[PDB]
Amino acid sequence: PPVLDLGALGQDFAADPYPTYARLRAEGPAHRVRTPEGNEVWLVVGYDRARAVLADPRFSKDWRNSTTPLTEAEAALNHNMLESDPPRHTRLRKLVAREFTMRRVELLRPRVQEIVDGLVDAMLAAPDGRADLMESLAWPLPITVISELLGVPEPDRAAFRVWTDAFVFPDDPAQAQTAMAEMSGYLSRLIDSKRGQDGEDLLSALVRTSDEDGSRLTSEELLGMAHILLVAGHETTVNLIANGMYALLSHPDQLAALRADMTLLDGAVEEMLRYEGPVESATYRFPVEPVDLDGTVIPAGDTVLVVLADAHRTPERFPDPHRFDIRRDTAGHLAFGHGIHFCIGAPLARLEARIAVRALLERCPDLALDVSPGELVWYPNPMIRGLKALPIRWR
Ligand code: HEM
Ligand SMILES: CC[C@H]1OC(=O)[C@H](C)C(=O)[C@@H](C)[C@@H](O[C@@H]2O[C@H](C)C[C@H](N(C)C)[C@H]2O)[C@@H](C)C[C@@H](C)C(=O)/C=C/[C@H]1C
């Protein structure tokens, strides 16, 4: 079959990619596409095959296994655990695994609660009882939490929304590359500013680790670590909060059920992940050798994107897939991935989303979507499922 041009859609395809993916899945697990940006990649669709490929060591994450060239700015940031295989992956993840356990993350709850409380305070001061939920809460919450953990100073934080807007939806490819070079330059200076300062934030601890033994964490890896810990959880958590609140406000029966029984909160957040999680397609995977998927052979070195969004709409795995049901059995969803790269941030993301969702329901009487669903606009990006704005209102 010819390469499917996703740009030529659709539209449209950004607003509702699901029928496109489903049509592909009916034909088989693996498809050549051209993304709206213009890149020729493979999509893997269908829950069982997506789950298998996420964890299959035949599919590498190390760019040395890719035939796609990297720009200088891109290459400077790729020595990180998500863009590594064992043994490098194993070594890098061990340096920070203890910081992100459920137990350690649970210690942040009072502070996360305080941040949320103050953002909702500020939101509810609006004299017209209207806000954009992105601006008021979904954007500032995750950046505040992760900045405090890592040690990014408050005046430095606004620059990250500008850079992430550029990575997500860039005026042209060159502004994404400038954003990258700037962010890398900034992080290197931030890292340098910690040296000798006896800071106790995570970035300071990583700097001492690297300085004490460059074989345990090299200077490139120190920069890649600050980068991945900041970027991997940013656009994702922001959009979990926004997509999830959208799901709730556009399914009032479910909103009412959760209001009526707040013990349903954790399962509601799991169904937000399943139903409309922020990661539409996983990060790039590169076969180390050719891989046959049901008669379709993907060449060594090609780019493969696992379509988590389609996995989650596979009816054999999640019956009545297009129903948002906060009581659904969500076990096995792929929203945080699967296998050795499974999200290290999952406990922190869940903590943030659960506290945010609870705060909004509890403190916004008659909370409502303030435009019709058809008026919302989704960013076109093939990796991220995320809204431009989320107008809400309350009483
Ligand atoms: C709801 C929010 C989040 C979602 C949906 C999410 C999703 C994911 C997914 C799908 C992967 C695997 C990607 C792949 O295999 O190609 C991943 C990995 C990762 N995530 Fe998360 N993430 C979220 C929040 C966070 C946060 C808050 C942090 C950091 C504090 C974080 C840090 C990371 C890191 C460092 C990796 C790479 C792990 C590894 O390679 O071993 N994420 N995430
Ligand atoms: C949960 C994983 C997050 O993605 C990542 O952590 C990876 C490492 C990542 O940073 C890349 C996917 C970024 O994408 C690349 O960005 C460059 C500017 C250009 C490059 N090119 C091929 C288009 C592009 O793939 C990432 C900054 C993309 C944005 C949307 C993002 O924030 C993703 C976050 C998670 C999906």
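Numbers in chain A come straight from Swiss-Prot, and the residues shown are 12-406, in order.
Heads up, header says this was done by X-ray crystallography, 1.9 Å.
Each Cβ is built from the backbone N, Cα and C atoms, and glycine gets one as well.
Sequence-distant neighbours of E85 (mutagenesis position) (same chain, 6+ apart, CB under 8 A from its CB) are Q188, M191. In the three-state DSSP scheme, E85 (mutagenesis position) falls into the helix class. For the published mutagenesis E85 to A, Swiss-Prot gives the following note: Strongly reduces activity with narbomycin, but has only minor effect on activity with YC-17. Loss of activity with YC-17 and narbomycin; when associated with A-94.
Quoted from Swiss-Prot, the note on the mutagenesis of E85 to Q is: Reduces affinity for narbomycin and YC-17. Strongly reduces activity with narbomycin and YC-17.
Among the sequence features in Swiss-Prot, the mutagenesis site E94 to A is noted as follows: Strongly reduces activity with YC-17, but has only minor effect on activity with narbomycin. Loss of activity with YC-17 and narbomycin; when associated with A-85. For the recorded site, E94 (mutagenesis position), the DSSP three-state label reads helix.
Experimental mutagenesis is annotated in Swiss-Prot for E94 to Q, with the remark: Strongly reduces affinity for narbomycin and YC-17. Strongly reduces activity with narbomycin and YC-17. Sequence-distant neighbours of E94 (mutagenesis position): residues of the same chain at least 6 apart with a C-beta under 8 Å from its C-beta are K72, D73, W74, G235, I239, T294.
Summarising the annotation, Swiss-Prot assigns substrate binding site to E94, 187-191, 238-246. According to DSSP, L240 (substrate binding site) sits within a helical segment.
For the recorded site, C354 (heme binding site), the DSSP three-state label reads coil. What Swiss-Prot records for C354 is heme binding site.
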Completion exercise
Here the 10 Å Cβ neighbour count for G244 (substrate binding site) comes out at 24
Completion exercise
Closest by Cα to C354 (heme binding site), out of the binding-site residues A190, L240, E246, is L240
Practice task
Tell me which recorded positions (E85, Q188, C354) have a Cβ under 6 A from ligand 1; sequence order is fine.
Solution key: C354
Handout entry: Chain-internal residues near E246 (substrate binding site), provided their CB is under 8 angstroms and they sit 6+ positions away
Key = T175, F178, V179, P289, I395, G397
